[PDB]
Amino acid sequence: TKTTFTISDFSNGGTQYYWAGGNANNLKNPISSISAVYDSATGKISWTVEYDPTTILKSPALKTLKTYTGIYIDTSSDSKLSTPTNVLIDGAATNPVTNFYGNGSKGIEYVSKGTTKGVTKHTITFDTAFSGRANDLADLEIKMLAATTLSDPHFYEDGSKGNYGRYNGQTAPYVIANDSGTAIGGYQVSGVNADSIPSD
């Protein structure tokens, strides 16, 4: 049977990633939530990311644009977690963009096939097969970064460039776009918190 995990179930290991635009003193979080439903019987995990670039991309000068959304996902540090399947955005399909910067990041940007007039909330979902038992969720390593682009569907915003600011008075890392991506944010999982792991 199934268990739902949220960001708060990953607190202990791994990292939330924010966006400074032209302003490391005004960090912003474009992730409303991340939610993963793990089925102990099959090992399937179903992810749901709620992306909201709406606050970063406030401007009305953007209303006429045909935007693309994308999710970069890397499952390469876990040998028990397989690449993702059925990657959707707003329930629609995606094209994969593979790393064209030769920076050694493994892992892939799944970009929407369709555009969106203007800037809106989005709901990204995908599946990842997991070949371990519940206990091995203490070592689940996966990284996810939502991005928007204003016109171009060919982008790869892994989190490879970045730096640190303040968000709720911490030292919060933020992403720097490789190119033309914007409102980037996301999370790196590095183990499900010891005490949110289920019964198995």
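Using the numbering of Swiss-Prot, the residues shown for chain A are 321-520, in order.
Keep in mind that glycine also has a Cβ here, set from the backbone N, Cα and C atoms.
Cβ contacts within 10 Å of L385 (mutagenesis position), excluding its own Cβ and spanning all protein chains shown: 17. Recorded in Swiss-Prot as a mutagenesis result, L385 to A carries the remark: Loss of adherence to SHA.
Secondary structure at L470 (mutagenesis position), as computed by DSSP, is coil. Around the Cβ of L470 (mutagenesis position), the same chain contributes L382, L385, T387, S500, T502, each under 8 angstroms and 6 or more positions distant in sequence. One mutagenesis experiment catalogued in Swiss-Prot, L470 to A, is accompanied by this note: Loss of adherence to SHA.
Long-range Cβ proximity for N488 (mutagenesis position), meaning a same-chain Cβ under 8 A and a gap of 6 or more residues, is found for none. According to Swiss-Prot, the mutagenesis experiment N488 to A carries the annotation: Loss of adherence to SHA.
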